[PDB]
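Trainee: Pasting a structure here, questions to come.
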Amino acid sequence: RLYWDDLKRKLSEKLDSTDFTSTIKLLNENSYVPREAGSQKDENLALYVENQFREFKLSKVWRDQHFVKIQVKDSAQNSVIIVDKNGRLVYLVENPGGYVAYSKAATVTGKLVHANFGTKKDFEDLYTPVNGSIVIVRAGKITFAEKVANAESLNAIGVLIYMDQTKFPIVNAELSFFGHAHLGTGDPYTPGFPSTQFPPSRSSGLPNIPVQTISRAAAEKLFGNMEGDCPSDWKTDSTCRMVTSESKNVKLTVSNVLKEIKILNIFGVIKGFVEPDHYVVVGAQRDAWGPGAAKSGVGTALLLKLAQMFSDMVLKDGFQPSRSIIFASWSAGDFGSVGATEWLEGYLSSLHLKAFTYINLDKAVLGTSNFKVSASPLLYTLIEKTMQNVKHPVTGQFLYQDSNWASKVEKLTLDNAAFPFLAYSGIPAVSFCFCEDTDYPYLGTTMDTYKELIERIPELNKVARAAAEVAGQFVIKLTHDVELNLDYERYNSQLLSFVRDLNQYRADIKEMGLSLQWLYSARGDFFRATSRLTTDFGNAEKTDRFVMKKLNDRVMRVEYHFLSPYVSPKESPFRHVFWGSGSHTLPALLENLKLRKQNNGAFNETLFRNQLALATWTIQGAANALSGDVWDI
Amino acid sequence: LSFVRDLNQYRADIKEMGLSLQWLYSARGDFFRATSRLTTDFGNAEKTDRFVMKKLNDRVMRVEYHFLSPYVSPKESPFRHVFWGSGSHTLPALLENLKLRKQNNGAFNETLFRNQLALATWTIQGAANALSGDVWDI
Amino acid sequence: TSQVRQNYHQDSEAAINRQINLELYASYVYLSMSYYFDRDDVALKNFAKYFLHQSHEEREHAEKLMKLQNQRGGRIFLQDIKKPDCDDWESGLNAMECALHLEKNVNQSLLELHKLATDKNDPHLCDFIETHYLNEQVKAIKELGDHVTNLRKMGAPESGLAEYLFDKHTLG
Amino acid sequence: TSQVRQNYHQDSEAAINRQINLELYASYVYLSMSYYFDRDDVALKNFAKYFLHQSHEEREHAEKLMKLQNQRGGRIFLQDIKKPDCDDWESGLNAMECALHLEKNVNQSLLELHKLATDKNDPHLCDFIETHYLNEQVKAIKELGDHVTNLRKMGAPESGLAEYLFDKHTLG
Amino acid sequence: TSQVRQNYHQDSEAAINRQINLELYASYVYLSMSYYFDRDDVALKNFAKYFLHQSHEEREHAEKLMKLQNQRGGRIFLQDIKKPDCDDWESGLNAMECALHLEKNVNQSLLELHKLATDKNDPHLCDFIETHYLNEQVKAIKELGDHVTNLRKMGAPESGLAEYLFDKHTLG
């Protein structure tokens, strides 16, 4: 067993002589260049990664194979067409190079209406009714899946998406791009039974309208046939317009088809010396529509180098992780973390007893200016201590520069592989990156190349190196300390913050005959439960692996006990009342209640009483799950 | 065994529906393996080492719960135990739906069965996987 | 519906309108290139003549597509002709490289058009594209490739002598 | 500054660029008009021929202005060529009326250009406009006026016979 | 990769090289046949002239394919030209029958080439094969069939008089 100081030094010095750019460049070679999930090139890289793991001599390397239905574009072209309502003659504007996976295959003709980013707010602020019209929106702010849903929610009949030059200062205006519009993760077409025969989807999160990505040039050509200046508030090109002329409307034809593919998740593992049946999981997306250097290459490179380093530290330098470290190369990430989700779904309710943390490595390097982090609050302390002794690659200062960084942390979103881990599986998760206030413009394009990457970021090797150090320090701390570096006390602030918000309606809870007393008591009981647990840790003999196991297991279950037990994972997979999606999340409870200031019928008093109940029960349950022995109350 | 033994009394009707029972047999096999490994582990454990026993005992303590179907809400159907609970998610329900296929009456529900078959298989696999221990042991 | 229309898909009609615009755009690019070489500070008269001829050929290409649209009973829909990507074409070599890129883009559009015509089982339109456009594009691309190669081998763009002599011997 | 430039005001240079765009626009209007008459449901081949010729003349007008810009040491700056105001020109008479309006607009632009050249004491530019443009516009406007008059007197646009016979006798 | 290459599959490139060899082989077969009829013990000068012309046509066919390879940015790869199957062609009739068999073999190769071009969605290559090769093969095969028929009906190969008169009337 080594000292944390030595492990820190060892990791750092191994990192110093590590060549990241070579690997990123290597992954950008023609053997791997265009690696859409399931393709032979994806399969090539999968084989290469797998071989590398074998050369690193990890305890065991294996395959997690899955068959899934994705959507690819048909031999028939998707098309964007302008129609003259006079005589109904059509003019072809574009056959897009790209497409949007999970779009309804259909042909729709209507008026075209701009809706900015297609955010929920953008739609309400519209002075043009979207109903029965095709909508065009800029990429960014929110996922394609959300834009489609918001629009579909207002009865739009189709969606176009372009990259405006203000948000995406790309010189080539003919650039086409890719994404998906499945409002979830995993395979949307997952019949619980094999079939020839065709069953409907139900609560799939799939679009019922066609959605399609277009080049900025094609959008500006559409603007050429539209009227109305865009609000300066949108801060967009002067090109932009709002609505088709009276005599014209647009026709969209999407003919994407379902294809079944064989994806491979490639796994390596360094077994733990004390509790090998518990793991930290480190993963990266291996697939990409185009070259996907930043989208896929960076992550996969870090995955490979981290795997190599840790294998060397165990075999040469005497590092002895208490718990196991699993390295995961995912496929079909581009379709909604499909690879990751399929694997997660094998262990719906059991995984949280083995995996205590997931570290995502996707898009860790996109810029230089900033260091962003999204994570479970359970990892805020680990993250903080890690930023306090990792240096900025350009700047030289420690990453930790703001004592208040934790309150400004944004939550994991659906397009992040870290999301299903936390919100569906109840495993604390963290994603982080070096970046700007600007999205990396080339993501999802054929311009996401190494050359492009090394050009916007000439210090690529140093920056990737800093990204590896944070992930590496995470992984060491997590498998070295006898306690788990999961700060369960953090959820007191979260509950406090939530009740603090809720208490801004102590009046409206009166006019409904409701007391919030049982909820306050749940919050109090959780506080007590954490306090008792901290005391127990302090009074425990750190060398007694039996008592530590028992205390650590309690910590490992905190996250999962915030998954609502009162909703089916099939109907709503994202059960986490803090971080998931649906009417069972604390945020939903607040939004339903904010709709009570308006005397409009949007408020749903009944729903709220149920939400209040389920929240209280969930929180009580978590407090009770943490308290320990049934005679201690 | 008893349950599959019963189910196998329809290996014909599973043909006329384009279905294989192969993934279910494999789940049953995997559970068998998982228990065998666990018994071996107990035998090889030092009965005086409360840490290793804790770990093995905790695995035993979770067997029962992993037969609660993870695919049904406890509010809609509280009795989730696929052996002992109530509803369309229990193994018995799967059999009863299938026994309704000898009558050419519309009571049989082929679609439901394919879902039942799936959920059962998944539940059983999950339990086998939950019992196997360390993820590198497979 | 037009009394002459037969086996002519609305998608093909629209694609023909898009191609008309592209041909007109190509005409405009070549017009711009031509007069760049007519500048007193560039002064390569045979480059200017070569590109002006290419410009006029593209107008003929556009006109033939407009004729085709009417022949098949489709309706011509025109859009703005975008200005060329560049104002200053830098050198004879750079202009040739831009022309090569342009002709390859136009070819790709024509191949997409042919794929559509094939998908809609329109053999008349397939034959029209093959006869009047596809080999013309292959010849144009080959010629521009040859020109680029010669200019590079001669030492362009650095060698003003190279572009001068190419102007006289190849384009004269 | 260009080694050839002399007595050529920056305002004149800009105005010449605007005129180049207008000439190209006029070429496009006439191109659109021409193919309208080539439609199977319009089918007046001499109207089509007449307007196609007018279109080609406008391209020549644009080219001569581009030549002038370079002759004087100005720099050509191109902008998008806007699509014509109309897709369906309705009748022979209506197309002639649109052409008349177009040529009068172009003439007004040329007169404004001449006024600028006069204000900047540029007699070479004045003479260029007078020689190559002003009388051509007067002749074009007079011809279109004559055509409109004849079509009206013959009974157009209601009389399909009038436009048919005008197509044969005046434009044939 | 060649700066001109576009939509040209490596399989098509290879197939074009194989076709070049076949055309050269056909040229050689016809050259051999020609000089057989120039032997003092055969002495049919119009058979000799006919086959020599056919030989030269095949060289032209090969050259056009070499041109095509370069036009599309492929690279010519040559192989040995195999000697013809026969040294002594026996009679005018037998030579015609061999030529018929040869042209049908060449046609089959061209049809396989077209099938490949179709599979790779290469309409330029399809059109090239159709335009320059497929009907030429159909005409050649028909002509040779006609010749074989006439020689048989006249009494060849037994009748030396038949081949003599065919030489004068059909090939003269």
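Shown for chain C, in order and in Swiss-Prot numbering: 6-177.
Each Cβ is built from the backbone N, Cα and C atoms, and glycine gets one as well.
Heads up, here are the entries from Swiss-Prot:
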DOMAIN    C:11-160  domain 'Ferritin-like diiron'
MUTAGEN   C:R23 to A  Abrogates interaction with NCOA4. Fails to localize to punctate lysosomal structures
MUTAGEN   C:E28 to A  Reduces iron binding and oxidation rate; when associated with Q-87
BINDING   C:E28, C:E63, C:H66  Fe cation 1 binding site
BINDING   C:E63, C:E108, C:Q142  Fe cation 2 binding site
MUTAGEN   C:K87 to Q  Reduces iron binding and oxidation rate; when associated with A-28. No effect on iron binding but the oxidation rate is severely reduced; when associated with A-108
MUTAGEN   C:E108 to A  No effect on iron binding but the oxidation rate is severely reduced; when associated with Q-87
Trainee: Distance check, please: Cα of C:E63 (Fe cation 1 binding site) against Cα of C:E28 (mutagenesis position), rounded to an integer number of angstrom.
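Mentor: It is 6 Å, counting Cα to Cα.
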Trainee: CB neighbours of C:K87 (mutagenesis position) within 10 A?
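Mentor: There are 20 such Cβ atoms around C:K87 (mutagenesis position).
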Trainee: Taking only the recorded positions C:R23, C:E28, C:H66, C:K87, C:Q142, which one has a CA atom nearest to the CA atom of C:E108 (mutagenesis position)?
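Mentor: Spatially nearest to C:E108 (mutagenesis position) by Cα position is C:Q142.
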Trainee: Could you check which of the recorded positions (C:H66, C:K87, C:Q142) sits closest to C:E28 (mutagenesis position), going Cα to Cα?
Mentor: C:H66
Trainee: Give me the CA-CA distance between C:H66 (Fe cation 1 binding site) and C:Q142 (Fe cation 2 binding site), in Å, as a whole number.
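Mentor: With distance taken Cα to Cα, C:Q142 (Fe cation 2 binding site) is 11 Å from C:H66 (Fe cation 1 binding site).
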Trainee: Measure from the CA atom of C:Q142 (Fe cation 2 binding site) to the CA atom of C:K87 (mutagenesis position) and give the result in Å, rounded to a whole number.
Mentor: 21
Trainee: Taking the centroid of the Cβ atoms of C:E63, C:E108, C:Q142 (Fe cation 2 site), which other same-chain residues have Cβ within 8 Å of it?
Mentor: C:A31, C:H66, C:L107, C:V111, C:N112, C:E141, C:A145, C:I146
Trainee: DSSP on C:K87 (mutagenesis position), three-state: which is it?
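Mentor: DSSP assigns C:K87 (mutagenesis position) to coil.
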Trainee: Taking chain A as the partner, extract the recorded positions from C:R23, C:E28, C:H66, C:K87, C:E108, C:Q142 whose Cβ is under 8 Å from a partner Cβ; order them by sequence and answer 'none' if none remain.
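Mentor: Qualifying residues, whose Cβ lies under 8 Å from chain A: C:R23.
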Trainee: May I ask which residues of the same chain, at least 6 positions away in sequence, place their Cβ under 8 angstroms from the Cβ of C:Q142 (Fe cation 2 binding site)?
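Mentor: Same-chain residues close to C:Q142 (Fe cation 2 binding site) (Cβ under 8 Å, separated by 6 or more) are C:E108, C:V111, C:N112, C:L115.
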Trainee: What subset of the recorded positions C:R23, C:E28, C:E63, C:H66, C:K87, C:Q142 has a Cβ positioned less than 8 Å from a Cβ of chain D?
Mentor: C:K87
Trainee: What is the number of other Cβ atoms found within 10 Å of the Cβ of C:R23 (mutagenesis position)?
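Mentor: Result for C:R23 (mutagenesis position): 24 neighbouring Cβ atoms inside 10 Å.
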Trainee: Setting C:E28, C:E63, C:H66 aside, what same-chain residues sit with their Cβ within 8 Å of the center of the Cβ atoms that define the Fe cation 1 site, listed in sequence order?
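Mentor: Going along the sequence, the neighbours come out as C:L27, C:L29, C:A31, C:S32, C:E62, C:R64, C:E65, C:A67, C:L70, C:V111.
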